[PDB]
Every structure is written in C-alpha cells, then in structure tokens.
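Novice: Structure incoming, see below.
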Amino acid sequence: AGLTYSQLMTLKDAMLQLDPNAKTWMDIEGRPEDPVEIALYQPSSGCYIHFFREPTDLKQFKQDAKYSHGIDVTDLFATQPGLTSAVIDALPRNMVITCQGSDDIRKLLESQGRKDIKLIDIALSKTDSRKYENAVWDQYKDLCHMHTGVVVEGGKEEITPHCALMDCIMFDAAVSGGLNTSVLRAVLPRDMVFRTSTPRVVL
Ligand SMILES: [Zn+2]
C-alpha cells in the first residue's frame, strides 16, 4: 500500500519547491485520524500543497460533509491511498507550521511520526477567523471545485462550505491585514492528486 518508489522520488523532488524557512499554514477537512482534504499554504511565496483522500469511516464523513466540507464521497474514489502519509513524510525536518487550532494538526502529524514539526497556534474566534471568507472565495474559487454539497450549521442555517485551502488563505489574511499579492502555484502535480478518467461520452 502507498506510493511506489518512482512516485516517492517525484514527490520528494516536488517537495523541494517548498520554502522550509517561510511561514506555512496547514489545515484539513475531516478528522485528523481520517482526513479527506489537506492543504499547506506559504503566503509570501504563494506555494501551496493541496490534495484529497478517500475516507475510511463513511459514517463520520457524511456528518463532516453536512456540517463542514460538503464533499461528495464519490469524488474521492480517484485519489491514491497513501498520498497523505507520503507527503507528511516528505515535509522538511523541524518545519514550523502555523494553524488555526493546532490540536487536530498535531494529532495528525504525531500519528504520522512527525513530532519534530513545531506548531504555531493562532487562536482566532470562529467569526474573526472567517472575516475574509467571501473575498477569499471570490478570488481563489477556481482552485477547488470539490465542495458541492449543501453545508449547514436549535435551528438550521445554510453556510459556506469549509475548504482546507481557502481556510489557510483566509486565516492568513485575518492576521496579515488582507489578501496576499503573491500568485498561488501548486507544489503537487495535478496527476498526483487524482487518477485521470475520460468522462462518458453522450451519444
Ligand atoms: Zn477545498
């Protein structure tokens, strides 16, 4: 199980475009023991890691889908199992990672054998952290089309779906005074995030 040797080498060569000394946000969707969306974001350089994973616990996923990320589980079948472990293995040693609520990132990293990675815990309230939520989506929505379901928050209220990548961007904007100017560039090749499939032709 996991990535093949040549895949790991391509991933390692890929991870070199990460600046190991720059500020790096990280966030996930899904529980740290069963994540389905992973994102790292370096605002100063614009480099970001973004990929997806099929969940193990389908029951807990449906709750996360209805209260948080709104991802269709069928859109994750094409992801490669083991990408999350391989990427976490490939993060630079003694890296400093920033997050809004460091508890979940810590469990994920520690359970993957990366206790060397230090975490900066930014503690913004749940409305303070999403101040730039609309502005972030308005500029970067083309970077993730995976949040297709209706997300909701006694009484129900429909909300904007949570995206691990958009969270990293809007959290950094909240502590920096606005959106960054650095164009965003993906660290991971697209062929590594999803297995390409030709859609069925309508005859
Ligand atoms: Zn997303």
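We number chain A the same way Swiss-Prot does; the residues here are 363-515, 520-569, in that order.
Structure determined by X-ray crystallography, 2.2 Å.
Cβ from N, Cα, C; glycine included.
Per Swiss-Prot, the features are:
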{"type": "MUTAGEN", "residues": "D389 to A", "note": "Loss of RNase activity"}
{"type": "BINDING", "residues": "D389, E391, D533", "note": "Mn(2+) binding site"}
{"type": "MUTAGEN", "residues": "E391 to A", "note": "Loss of RNase activity"}
{"type": "BINDING", "residues": "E399, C506, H509, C529", "note": "Zn(2+) binding site"}
{"type": "MUTAGEN", "residues": "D466 to A", "note": "Loss of RNase activity"}
Novice: So, in DSSP terms, is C529 (Zn(2+) binding site) helix, strand, or coil?
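Specialist: Going by the DSSP assignment, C529 (Zn(2+) binding site) belongs to neither helix nor strand, so it counts as coil.
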Novice: Using Cβ-Cβ distances, find the residues under 8 Å from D466 (mutagenesis position) that belong to the same chain and are at least 6 apart in sequence, listing them in sequence order.
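Specialist: Listed in sequence order, they are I390, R393, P394.
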Novice: Using a 6 Å cut-off on Cβ distance, which of the recorded positions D389, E391, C529 come close to any atom of ligand 1?
Specialist: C529
Novice: Can you tell which of the recorded positions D389, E391, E399, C506, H509 lies nearest to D533 (Mn(2+) binding site) in space, using Cα positions?
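Specialist: Nearest listed residue in space: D389.
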Novice: Quick one: pull the CA-CA distance for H509 (Zn(2+) binding site) versus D389 (mutagenesis position), whole Å only.
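Specialist: Pair distance, Cα basis, whole Å: 16 Å.
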Novice: Measure the Cβ-based neighbour count of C506 (Zn(2+) binding site), defined as the other Cβ atoms within 10 Å of its Cβ.
Specialist: 18
Novice: Inside 8 A of the center formed by the CB atoms of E399, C506, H509, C529, which other residues of the chain have their CB, for the recorded Zn(2+) site?
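Specialist: Surrounding the site, in chain order, are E391, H431, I433, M508, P527, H528, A530, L531, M532.
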Novice: Are any of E399, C506, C529 (the binding-site residues) within 10 Å of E391 (mutagenesis position) when you go C-alpha to C-alpha, and if so which?
Specialist: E399, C529
Novice: Sort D389 (mutagenesis position) into helix, strand or coil using the DSSP assignment.
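Specialist: DSSP assigns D389 (mutagenesis position) to strand.
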